[PDB]
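A quick write-up on the structure given underneath.
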Amino acid sequence: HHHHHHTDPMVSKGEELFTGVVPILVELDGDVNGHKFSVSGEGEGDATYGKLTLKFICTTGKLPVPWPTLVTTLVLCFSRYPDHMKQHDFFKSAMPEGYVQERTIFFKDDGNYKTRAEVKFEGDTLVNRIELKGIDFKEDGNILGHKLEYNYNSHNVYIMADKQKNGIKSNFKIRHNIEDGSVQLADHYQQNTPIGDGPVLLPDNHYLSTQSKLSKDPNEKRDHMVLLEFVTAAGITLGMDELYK
């Protein structure tokens, strides 16, 4: 699994927290053009396989934006980092004290989300607590008019160190499929910083390869999303010239 046996005791510490299946709670408070809503999510993460299983419920009634637009906002510490890359796993290294994750998400020709989250352990539970603010949306556009398909694409998200912040940054493009066959671009800008003052791992440039499947619970009457997601780190090669040459 294993996941204690690394020569680096800092790596060992972070990896230990994510051995096995870890329960997850997600809490989001949102306001988009004054449309207020809340989401609660539950499930588990198995970082050894890069695997996330989560069910989200809108606890205020009808979600006023399409569920796919919230996927990126609603725990990259469950990414599978290859053994030769484990020195570049910022997310696990910040645990259990945790990290702040902040984004601005620009929906092209529409409004923007600004998000601030804190991701940390509460006992055995990995908790993602989020505030989301959206402004300048078209009230009958693709987001507030619910014109997006209920599905999700696969991505390569590039991570860079942000050294003077002692953290990381990323910018990446998500396309949401529009029901007429077109696409709604959501351009993501992201930064993460540790919550503790302890040492963290600042990574070399690399990327996260993501894939997500959205489904519905056939017995659930509340507005909700079921998410099955896999995330794997990649983009750094090993030695020696090469192991397989």
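Numbering starts at 1 and runs along the chain as displayed.
Recorded method is X-ray crystallography, 1.5 Å.
Yeah, the Cβs are placed from backbone N, Cα and C, and that goes for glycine too.
One mutagenesis experiment catalogued in Swiss-Prot, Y152 to C (Swiss-Prot position 145), is accompanied by this note: In mut1.9; shifts fluorescence lifetime from 3.03 to 2.74 ns. With a cut-off of 8 Å between CB atoms and residues at least 6 apart in sequence, the same chain places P68, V71, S212, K213, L214 near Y152 (mutagenesis position), listed in sequence order. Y152 (mutagenesis position) falls outside any helix or strand according to DSSP and counts as coil.
Here Swiss-Prot describes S154 to P (Swiss-Prot position 147) as a published mutagenesis experiment; the accompanying note says: Increases fluorescence at warmer temperatures such as 37 degrees Celsius.
In Swiss-Prot, the entry for mutagenesis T210 to H, W or F (Swiss-Prot position 203) states: Results in significantly red-shifted excitation and emission maxima. The structure shown retains the original residue. Taking Cβ-Cβ distances under 8 Å and a sequence gap of 6 or more within the same chain, the neighbours of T210 (mutagenesis position) are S154, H155, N156, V157, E229, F230, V231.
In the three-state DSSP classification, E229 (mutagenesis position) falls within a strand. Packing around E229 (mutagenesis position) is summarised by its Cβ count: 21 other Cβ atoms lie within 10 angstroms of its Cβ, all protein chains included. Record note (Swiss-Prot) on the mutagenesis of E229 to G (Swiss-Prot position 222): Suppresses the 399 nm excitation peak, leaving only the longer wavelength peak at 475 nm.
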TODO: Count the other Cβ atoms sitting within 10 Å of the Cβ of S154 (mutagenesis position), across every protein chain shown.
DONE: 9
Open item on the list: Through the lens of DSSP with three states only, how would you label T210 (mutagenesis position)?
Closed with: strand
